[PDB]
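Peer 1: Following this message is one structure expressed as structure tokens.
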Amino acid sequence: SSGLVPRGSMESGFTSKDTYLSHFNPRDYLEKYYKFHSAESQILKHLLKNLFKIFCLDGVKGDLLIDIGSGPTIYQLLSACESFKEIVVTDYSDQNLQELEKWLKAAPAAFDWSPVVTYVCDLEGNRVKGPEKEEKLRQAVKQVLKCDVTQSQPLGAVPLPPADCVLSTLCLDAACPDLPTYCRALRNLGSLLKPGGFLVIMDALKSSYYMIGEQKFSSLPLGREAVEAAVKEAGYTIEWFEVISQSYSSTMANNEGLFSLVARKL
Ligand SMILES: Nc1ncnc2c1ncn2[C@@H]1O[C@H](CSCC[C@H](N)C(=O)O)[C@@H](O)[C@H]1O
Ligand SMILES: CN1Cc2cccc3c2N(CCC3)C1=N
């Protein structure tokens, strides 16, 4: 369908799961949004300050954190590895999981997160340097699993203890074709959480597509209200909800800002 409509969406209107296994390139994605005063860096700086505030300034701590739809990225776990003993990274895409495993073993061919790590280190008061912080995160990531938000058991039949937190960054908008699927995916992740467990979500507002170069992928256009309502219906109580008006470059997405939320599983 070239560029009229997102890839894998001609039939259903939304990018199909197998499009993420076939046309999602981890290296390309990382080079597009995570190299670094672009729109992409300003959003990543906001994302990092929010994760720093949630995990380090606020009481978002425990033993196990599960990251849902991690992709090939690790920026979302930097501040979290300070409050959680264990972290499980998950994604639907095996090529994404392989990119994480390169980084986990500090393979020379893995993506360089050094600028991002230095930035989280400066935010955190410079108690440690970049290489020390990287090793603490690497040591905290205990599992790298296959994930599928649309399944009642998202991690398949992998026995895991109940988690104290479930973090999901820029995944749910890309994975859920409508509000009922979005609500059901929030219920599915709740099955991984202890009662009173934390749900941390950060995603785009009113975006119908996002790009990896010239490959167009679907996004669920959500407003502030629809996210609030779907989170509440899924069995959660919102602790806090933030909305930034900052959007990605016009050549990469049509988002009208982003949101951050901390909710509690009822
Ligand atoms: N049904 C599904 N279940 C779980 N993850 C899914 C999914 N469909 C798509 N995804 C994943 O959702 C991600 C969207 S990109 C988000 C990457 C990363 N967390 C970040 O913040 O940059 C992709 O890595 C894709 O593989
Ligand atoms: C890094 N980006 C930019 C982006 C921009 C607008 C919408 C969406 C995204 N997503 C996935 C979720 C949907 C990403 N992963």
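Counting starts with 1 at the first residue shown.
Positions of Cβ are set from backbone N, Cα and C atoms, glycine also.
As annotated in Swiss-Prot:
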type	residues	note
MUTAGEN	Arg27 to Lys (Swiss-Prot position 18)	Has no effect on N-methyltransferase activity
MUTAGEN	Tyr29 to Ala (Swiss-Prot position 20)	Loss of N-methyltransferase activity
MUTAGEN	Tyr29 to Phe (Swiss-Prot position 20)	Decreases N-methyltransferase activity
BINDING	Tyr29, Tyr34, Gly69, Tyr75, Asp91, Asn96, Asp148, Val149, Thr169	S-adenosyl-L-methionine binding site
MUTAGEN	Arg138 to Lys (Swiss-Prot position 132)	Loss of N-methyltransferase activity like its citrullinated counterpart
MUTAGEN	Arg187 to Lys (Swiss-Prot position 181)	Has no effect on N-methyltransferase activity
MUTAGEN	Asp203 to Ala (Swiss-Prot position 197)	Loss of N-methyltransferase activity
BINDING	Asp203, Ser219	nicotinamide binding site
MUTAGEN	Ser207 to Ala (Swiss-Prot position 201)	Has no effect on N-methyltransferase activity
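Explain the structural surroundings of these features, please.
Peer 2: DSSP classifies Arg27 (mutagenesis position) as helix under the three-state reduction.
The Cβ of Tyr29 (mutagenesis position) has 24 other Cβ atoms within 10 Å, all protein chains considered.
On its own chain, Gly69 (S-adenosyl-L-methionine binding site) has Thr90, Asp91, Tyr92, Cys147, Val149, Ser168, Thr169, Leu170, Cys171, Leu172, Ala174, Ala175 as residues at least 6 apart in sequence with a Cβ closer than 8 Å to its own Cβ.
The Cβ of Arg138 (mutagenesis position) has 16 other Cβ atoms within 10 Å, all protein chains considered.
Cβ neighbours of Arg187 (mutagenesis position) (same chain, under 8 Å, six or more residues apart in sequence): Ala234, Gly235.
In sequence order, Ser168, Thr169, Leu170, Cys171, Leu172, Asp173, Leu222, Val227, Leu258, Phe259 constitute the residues six or more apart from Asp203 (mutagenesis position) in its chain with CB-CB distances below 8 Å. In the three-state DSSP scheme, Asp203 (mutagenesis position) falls into the strand class.
In the shown protein chains, 26 other C-beta atoms lie within 10 A of the C-beta of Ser219 (nicotinamide binding site). DSSP assigns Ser219 (nicotinamide binding site) to coil in the three-state reduction, placing it in neither a helix nor a strand.
The Cβ neighbour count for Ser207 (mutagenesis position), using a 10 Å radius and every protein chain shown, is 23.
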Peer 1: Tell me which of the recorded positions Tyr29, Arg138, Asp148, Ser219 ends up closest to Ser207 (mutagenesis position) in space, Cα to Cα.
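Peer 2: With Cα distances computed to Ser207 (mutagenesis position), the winner among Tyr29, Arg138, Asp148, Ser219 is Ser219.
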Peer 1: Just jot down the residues in the same chain as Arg27 (mutagenesis position), at least 6 apart in sequence, with C-beta under 8 A of its C-beta; none if empty.
Peer 2: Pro72, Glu99, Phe111
Peer 1: Using a 6 Å cut-off on Cβ distance, which of the recorded positions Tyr29, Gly69, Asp91, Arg138, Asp148 come close to any atom of ligand 1?
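Peer 2: Only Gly69, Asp91, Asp148 qualify.
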Peer 1: Work through the recorded positions one by one (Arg138, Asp148, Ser219) and name whichever has its CA nearest to the CA of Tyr29 (mutagenesis position).
Peer 2: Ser219
Peer 1: List the recorded positions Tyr29, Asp91, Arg187, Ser207, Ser219 whose Cβ sits under 6 Å from any atom of ligand 2, in sequence order.
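Peer 2: Cβ < 6 Å from ligand 2, in sequence order: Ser207, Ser219.
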